[PDB]
Amino acid sequence: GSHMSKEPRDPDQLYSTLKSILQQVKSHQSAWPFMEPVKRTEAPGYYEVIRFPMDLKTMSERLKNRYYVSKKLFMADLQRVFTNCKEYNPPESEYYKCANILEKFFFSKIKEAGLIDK
Ligand SMILES: Cc1ccc(NCCCN)c([N+](=O)[O-])c1
């Protein structure tokens with residue numbers, strides 16, 4: 001294309017462009033802490049430090065029914081998983097580590113697919 005290329009635009013192209021990302025992030029090495037949603041008490045405080053508990057257990061599931069078909073929409077979700085993990089997980093646990101790793105891959109991935117609502 002010419003200029004303004006970074007953009008999913010077509011809601012049919014983004015359906016898979018988002019799918020591939022969520023699929024790679026899951027297979028990635030920093031996605032095991034987000035696959036299963038943490039328990040309500042298993043965490044030091046997930047019912048407060050995190051007002052929007054969002055993990056990978058809902059992303060693909062919602063994408064299965066094209067529930068996620070927008071830039072800031074999917075971005076915010078995954079971006080919510082990394083920030084959420086770093087939110088409850090203090091600067092001294094594996095959750096923060098992988099959160100920074102996956103977030104790195106994710107960003108580079110969305111930057112390539114032409115997503116990133118920022
Ligand atoms: C706070 C907390 C709660 C639970 C878990 N375990 C994974 C929770 C979904 N199986 C972790 N963690 O670092 O794996 C942290």
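All positions are counted from 1 along the displayed chain.
Here the Cβ of each residue, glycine as well, is placed from N, Cα and C on the backbone.
What Swiss-Prot says about this one:
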type	residues	note
DOMAIN	9-113	domain 'Bromo'
MUTAGEN	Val38 to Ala (Swiss-Prot position 752)	Reduced acetyl-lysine binding
MUTAGEN	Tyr46 to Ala (Swiss-Prot position 760)	Reduced acetyl-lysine binding
MUTAGEN	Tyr88 to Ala (Swiss-Prot position 802)	Reduced acetyl-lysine binding
MUTAGEN	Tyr95 to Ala (Swiss-Prot position 809)	Complete loss of acetyl-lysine binding
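A map of Swiss-Prot features onto the structure.
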residue: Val38; record: mutagenesis position; DSSP class: coil
residue: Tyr46; record: mutagenesis position; DSSP class: coil
residue: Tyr88; record: mutagenesis position; DSSP class: helix
residue: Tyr95; record: mutagenesis position; DSSP class: helix
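Cα-Cα distances to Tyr46 (mutagenesis position) place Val38, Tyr88 within 10 Å, out of the mutagenesis positions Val38, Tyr88, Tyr95.
Annotation for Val38 (mutagenesis position): spatial neighbours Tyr46, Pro53, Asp55, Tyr88, criterion Cβ-Cβ under 8 Å with sequence separation of six or more. Around the Cβ of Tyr88 (mutagenesis position), the number of neighbouring Cβ atoms within 10 Å comes to 18. The DSSP breakdown of the domain 'Bromo' (9-113), given as helix, strand and coil counts, is 68 helix, 0 strand, 37 coil.
Per-site Cβ counts within 10 Å over the mutagenesis positions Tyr46, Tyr95 peak at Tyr95.
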